[PDB]
Amino acid sequence: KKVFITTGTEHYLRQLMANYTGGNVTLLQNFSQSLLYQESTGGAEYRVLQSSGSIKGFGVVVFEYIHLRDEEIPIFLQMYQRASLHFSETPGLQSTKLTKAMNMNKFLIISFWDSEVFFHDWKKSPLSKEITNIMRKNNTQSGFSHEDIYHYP
């Protein structure tokens, strides 16, 4: 089980998504480009480690790219296991995916929110404080940890 993330013009991505149906395929955008979110099997490719909830097709979508040192991986997975049991009770949270890059220790958490206000409330949570701290302390030898926010066309 995988997530494919492809960025480009709306026209390009709309042509691309017309080869496919199903896989919770979702077109998103920011102020200058579009982004295609695609669940499939076999741009950028990520293995899905965990999925909660389901996409409602409105609001905002947040991509948190997190580089982890070897020793941080088991610890991070256990934090995420414990925190994920409460995602159903997180206000305005539709869906979350924990995913990993094929070629590196780069993890990507994708969260689908009813509104940016709910996402920003969640940023006060212990899970978000830890994620942010991990992003903050990243060894940039590996690339940058970053958070990207998208809306719906």
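Residues 2-43, 50-160, in that order, are what chain A shows, numbered as in Swiss-Prot.
From the backbone N, Cα and C atoms, a Cβ is placed for every residue, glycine too.
Residues or ranges marked as domain 'ABM' by Swiss-Prot: 67-154.
The note that Swiss-Prot attaches to the published mutagenesis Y53 to A is: No effect in heme-degrading activity. In the three-state DSSP classification, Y53 (mutagenesis position) falls within a strand. For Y53 (mutagenesis position), the count of additional Cβ atoms within 10 Å of its Cβ stands at 20 [all protein chains shown].
In Swiss-Prot, a published mutagenesis experiment is listed as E71 to A, annotated 36.2% reduction of heme-degrading activity compared to wild-type. If you take the C-beta of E71 (mutagenesis position) and look for same-chain residues 6 or more apart in sequence within under 8 angstroms, you find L115, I116, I117, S118, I138, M142, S152, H153, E154.
One mutagenesis experiment named in Swiss-Prot is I73 to R, and its note says No effect in heme-binding activity. 28.9% reduction of heme-degrading activity compared to wild-type. Secondary structure at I73 (mutagenesis position), taken from DSSP and collapsed to helix, strand or coil, is strand.
Experimental mutagenesis at this site is recorded by Swiss-Prot as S135 to A, annotated: 21.9% reduction of heme-degrading activity compared to wild-type. Neighbour density for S135 (mutagenesis position): within 10 A of its CB lie 18 other CB atoms from the protein chains shown.
Within the same chain, the residues at least 6 positions away from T139 (mutagenesis position) whose Cβ sits under 8 Å from its Cβ are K130, listed in sequence order. For the mutagenesis of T139 to A, Swiss-Prot gives this note: 25.5% reduction of heme-degrading activity compared to wild-type. The structure shown keeps the original residue.
Under its mutagenesis entries, Swiss-Prot includes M142 to A with the note: 24.8% reduction of heme-degrading activity compared to wild-type.
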Note: among mutagenesis positions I73, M142, least Cβ-dense neighbourhood at 10 Å is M142
Taking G43 and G50 as the last and first modelled residues around a gap of 6, how many Å apart are their Cα atoms? 13
